[PDB]
Amino acid sequence: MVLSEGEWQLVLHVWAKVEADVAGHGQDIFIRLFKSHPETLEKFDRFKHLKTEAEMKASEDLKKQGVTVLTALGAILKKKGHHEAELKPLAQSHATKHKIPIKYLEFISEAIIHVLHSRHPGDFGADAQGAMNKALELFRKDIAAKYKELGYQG
Ligand code: HEM
């Protein structure tokens, strides 16, 4: 797939708002993911034991992880499709070390879209959401292709 420049613009416009508070958005997204799809929490040996949303909010390690994730994703989105170098180490660790199925990347995509919709309604109307969904589908398609090359296609 290929986004137009006008689609990238909508994506990078709402992303600039996210970057005003990366740690806060990171928290909201992971809590939404773990509440919505509790099976995903099992993949994290560091967080596995967290029982409630209160415990999740209070975890400093969870917050650092959310910042790690959104910083890597932001660097990919700012490439506007030219993200082959960035995807390689990402696909290799998630396929081979962490073992993260594509299905779970769809779950976190859903969480990202939920949280931008809550926090940024004015910059996240229907067209901006369509563009962000396109940018994440592109991300997933290219990651899935890399999984397949790496021997996982999970
Ligand atoms: C927007 C999608 C995602 C991005 C950009 C991303 C990014 C990262 C980055 C940069 C790291 C640290 C370095 C590395 O190990 O590669 C990491 C580690 C990790 N990721 Fe992700 N990730 C994503 C989605 C997921 C999802 C959906 C899961 C599981 C349900 C997952 C599970 C893990 C695990 C288990 C680790 C190791 C954490 C630790 O150090 O204990 N990732 N991820």
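Numbering starts at 1 and runs along the chain as displayed.
Method reported for this entry: X-ray crystallography, 1.7 Å.
Just so you know, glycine gets a Cβ as well, placed from its N, Cα and C.
Sequence annotations record features per position, and here Swiss-Prot assigns heme b binding site to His94 based on experimental evidence. One entry in Swiss-Prot concerns the natural variant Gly122 to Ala. Its note says: In metmyoglobin.
In the three-state DSSP reading, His94 (heme b binding site) counts as helix. Note: the CA-CA distance between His94 (heme b binding site) and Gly122 (variant position) rounds to 34 Å. All chains included, 22 other C-beta atoms sit within 10 angstroms of the C-beta of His94 (heme b binding site).
The secondary structure of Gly122 (variant position), as reduced to three states from DSSP, is helical.
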